[PDB]
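Written below as structure tokens is the structure these notes are about.
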Amino acid sequence: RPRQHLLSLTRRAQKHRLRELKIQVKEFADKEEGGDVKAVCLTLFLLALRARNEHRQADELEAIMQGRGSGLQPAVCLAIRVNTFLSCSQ
Amino acid sequence: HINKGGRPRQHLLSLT
DNA sequence: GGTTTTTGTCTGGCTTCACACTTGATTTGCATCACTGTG
DNA sequence: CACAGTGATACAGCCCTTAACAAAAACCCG
DNA sequence: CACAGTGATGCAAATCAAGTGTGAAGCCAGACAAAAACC
DNA sequence: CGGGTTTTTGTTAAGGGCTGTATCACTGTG
């Protein structure tokens, strides 16, 4: 049977395509980086993203991994609402 | 074996 | 029928999130109020 | 020399690919 | 029976902070085992 | 004390693509 799209696969039915490769992922990380896998995959995915010119999603991933930037200060919210000539209902 | 020195291997998240 | 893909399971053991109660203590939501403005 | 808009357009700037080379910082040991 | 604002006020409702011991879920191991779409 | 080794960081140029900013004749309270 012909293959399907990688993203449409379930959480379990997509291991037979990464089984051959994640083993060299760990051995490379062990012999060069020290043993970290999440970090060495994160840097690889950042490489792919910024090569693909998707810096917006790259920065979003960086924010998710680091401290979340969600939430504005009340002072800056008021500054926006006032200096953009906005009304309370809008 | 003899140690040849070199720059220490910093954590991969702390490089450029 | 072959071939490849797609899901299913196995038990011991690990982490990770939700909850069981209760009493306040906030924080968010939405309706009220008499009015404008284009005629 | 009023000063903050008003929106469309065009140009500059910055960041990825190839691959080999070059300036520079951190230990090791004679 | 025009309809979208206009902002302050006030009360109903949602979320939570405190305490620890649970349940419930996701996943790791490597391996064995059934459905299903093209020849 | 300084080569030697390992690693970091930048550089060279032809292209592609996203983002940022200057420029144009005008407004409006008078």
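The numbers used for chain B are those of Swiss-Prot, and the residues that appear cover 385-400, in sequence.
The way this entry was determined, per its header, is electron microscopy, 3.4 Å.
Each Cβ is built from the backbone N, Cα and C atoms, and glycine gets one as well.
As recorded in Swiss-Prot, the features of this protein are as follows:
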- B:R391 to A: Defects in converting nicked products to hairpins (MUTAGEN)
- B:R391 to L: Impairs DNA-binding and hairpin formation while maintaining some nicking activity (MUTAGEN)
- B:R393 to A: Impairs DNA-binding and hairpin formation while maintaining some nicking activity (MUTAGEN)
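Just so you know, of the mutagenesis positions B:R391, B:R393, the Cβ with the fewest other Cβ atoms around it within 10 Å is the one at B:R391. The secondary structure of B:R391 (mutagenesis position), as reduced to three states from DSSP, is coil rather than helix or strand.
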